[PDB]
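A.B. asks: Take a look at this one; I'll ask things after.
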Amino acid sequence: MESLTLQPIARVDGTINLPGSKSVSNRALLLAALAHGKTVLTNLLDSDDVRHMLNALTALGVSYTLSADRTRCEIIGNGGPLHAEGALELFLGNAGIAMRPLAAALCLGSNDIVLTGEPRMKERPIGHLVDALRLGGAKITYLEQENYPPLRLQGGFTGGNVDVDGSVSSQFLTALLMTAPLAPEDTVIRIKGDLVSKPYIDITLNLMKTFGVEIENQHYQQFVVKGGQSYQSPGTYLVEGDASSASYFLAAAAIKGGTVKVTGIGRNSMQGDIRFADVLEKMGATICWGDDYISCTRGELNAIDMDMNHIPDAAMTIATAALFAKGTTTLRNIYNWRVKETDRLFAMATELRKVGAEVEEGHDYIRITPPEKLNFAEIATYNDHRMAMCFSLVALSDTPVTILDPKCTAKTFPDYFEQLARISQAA
Ligand SMILES: O=C(O)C1=C[C@@H](OP(=O)(O)O)[C@@H](O)[C@H](O)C1
């Protein structure tokens, strides 16, 4: 078991040029592969999740080239739905934003493809999406547990009236939105009830428009899509820096700054996680916005009680930052933390208690009362990049912390520890 021990960080200050957004990167790659023309993506993220999508495209016959640092990708569009037969197996690690979009996209036309991934991916739900794809005509088979990957996709999605449950993951709707335009018939996607992680739907619509397609959004309750469309290369496209990855650095400043500036995202970003900065501001930190940066300067840190459904990923960062806040912090309406890289509510509560906090693990919320002083702990990371990055913040105290399997951060941020070290100061 590899591990990394972080010595206490007296102060953080500096600037971080953010790695590319994972959400934008994987959407851009799939749309570029489906589009007509050559797309040049810059500031693309090089991480496991993106590497799995790239490997999937390679397996499906898509041609592309990568720069030496793998952040520039020149993709030759396929000019239409991707195809493969013979139950070709695509291994997608634990990349939700590869698995969900591909599950839908590969239902166009005929195909015989199997999507699978790491053990945990076979435990992350996909039934809501499969249900919707089938209503549209797709033939999909669960090869193991009903409602979960692996899936054997044999095509047939033609369009029509499709209902989709949006209460567990917005990724299902995202997958349908990206796929429907290329279907032969018009599609009306009706959301059954609530829609969680709504801001990610906006990311999806933004990317689709960049690639030439627009749809009719009726207050997020129903989406009217015209079929028979084609995605078109936007030429050169700049992938925004990752706002979720930025949360760690901004929070570090709110806790132990100094001023930390992250570049690659700014006030105009399409990512919902830039709203994480608003939370730090509510806690007492000072935030500065620029066109291509967001900075946070230490002020004070007070506990908050907020619905975090709009920033589920970056919200985890507030859970460990809560260790340094005055009072008890409560993060609500975050049930789907349970069906992600790991069950994050169980994982976060378990590890927070190890460093001394009193924690109520609610069914869909978490309440954290910090200790007078933190204690040393060896943190388990549950093959979850964010557990490693969230707990790295424990070192912004008088105690070191040991993080197990630090390389799990490579899911979205391979250089995480070197970047945190860059802003870590002794004086
Ligand atoms: O669409 C996306 O890029 C993502 C949406 C979120 O999933 P849910 O919709 O299930 O919350 C998020 O947690 C995931 O890391 C990426």
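The deposited model was determined using X-ray crystallography, 1.8 Å.
Note: Cβ is positioned from N, Cα and C throughout, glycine not excepted.
Feature annotation from Swiss-Prot assigns phosphoenolpyruvate binding site to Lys22, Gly96, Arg124, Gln171, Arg344, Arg386, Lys411; the stated evidence is sequence analysis. Residues or ranges marked as 3-phosphoshikimate binding site in Swiss-Prot (evidence: experimental evidence): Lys22, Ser23, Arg27, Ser169, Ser170, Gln171, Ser197, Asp313, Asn336, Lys340. According to Swiss-Prot, the mutagenesis experiment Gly96 to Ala carries this note: Insensitive to glyphosate with unaltered affinity for its first substrate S3P, but displays a 30-fold lower affinity for its second substrate PEP. Among the sequence features in Swiss-Prot, the mutagenesis site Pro101 to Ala is noted as follows: Displays a slight decrease of the affinity binding for both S3P and PEP. Decreases the binding affinity of glyphosate, reducing the potency of this inhibitor. Here Swiss-Prot describes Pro101 to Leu as a published mutagenesis experiment; the accompanying note says: Displays a 2-fold lower affinity binding for both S3P and PEP. Decreases the binding affinity of glyphosate, reducing the potency of this inhibitor. Quoting Swiss-Prot on the mutagenesis of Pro101 to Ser: Displays a slight decrease of the affinity binding for both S3P and PEP. Decreases the binding affinity of glyphosate, reducing the potency of this inhibitor. Is insensitive to glyphosate but maintains high affinity for PEP; when associated with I-97. Under its mutagenesis entries, Swiss-Prot includes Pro101 to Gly with the note: Displays a slight decrease of the affinity binding for both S3P and PEP. Decreases the binding affinity of glyphosate, reducing the potency of this inhibitor. Looking at Swiss-Prot, you'll find the mutagenesis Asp313 to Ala noted as follows: The enolpyruvyl transfer reaction is halted after formation of the tetrahedral adduct of the substrates. The active site, proton acceptor feature in Swiss-Prot is assigned to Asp313; the stated evidence is a curator's inference.
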A.B. asks: Near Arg386 (phosphoenolpyruvate binding site), which recorded positions out of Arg27, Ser197, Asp313, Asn336 have their CA within 10 Å?
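C.D. replies: So far as Cα distances go, the recorded positions lying within 10 Å of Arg386 (phosphoenolpyruvate binding site) are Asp313.
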A.B. asks: Going by a 10 angstroms cut-off between Cβ atoms, which of the binding-site residues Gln171, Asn336 has the sparsest surroundings?
C.D. replies: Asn336
A.B. asks: To the nearest Å, how far is the Cα of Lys411 (phosphoenolpyruvate binding site) from the Cα of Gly96 (mutagenesis position)?
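C.D. replies: Computed Cα spacing between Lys411 (phosphoenolpyruvate binding site) and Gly96 (mutagenesis position) is 11 Å.
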A.B. asks: Across all protein chains in the structure, which of the binding-site residues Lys22, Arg124, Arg386 has the highest Cβ count within 10 Å?
C.D. replies: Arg386
A.B. asks: Are any of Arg27, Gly96, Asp313, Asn336 (the recorded positions) within 10 Å of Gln171 (phosphoenolpyruvate binding site) when you go C-alpha to C-alpha, and if so which?
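C.D. replies: Near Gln171 (phosphoenolpyruvate binding site) by Cα: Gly96.
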A.B. asks: Under DSSP, is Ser197 (3-phosphoshikimate binding site) helix, strand or coil?
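C.D. replies: Its secondary structure by DSSP: coil.
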A.B. asks: Restricting to the same chain and to sequence separations of six or more, state which residues have a Cβ under 8 Å from that of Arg344 (phosphoenolpyruvate binding site).
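C.D. replies: Set apart from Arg344 (phosphoenolpyruvate binding site) by at least 6 residues yet with Cβ under 8 Å, we have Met316, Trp337, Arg338, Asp384, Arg386, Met387.
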A.B. asks: Identify, among the binding-site residues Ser170, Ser197, the residue whose Cβ has the fewest other Cβ atoms within 10 Å in this structure.
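C.D. replies: With the binding-site residues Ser170, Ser197, fewest surrounding Cβ atoms within 10 Å: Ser197.
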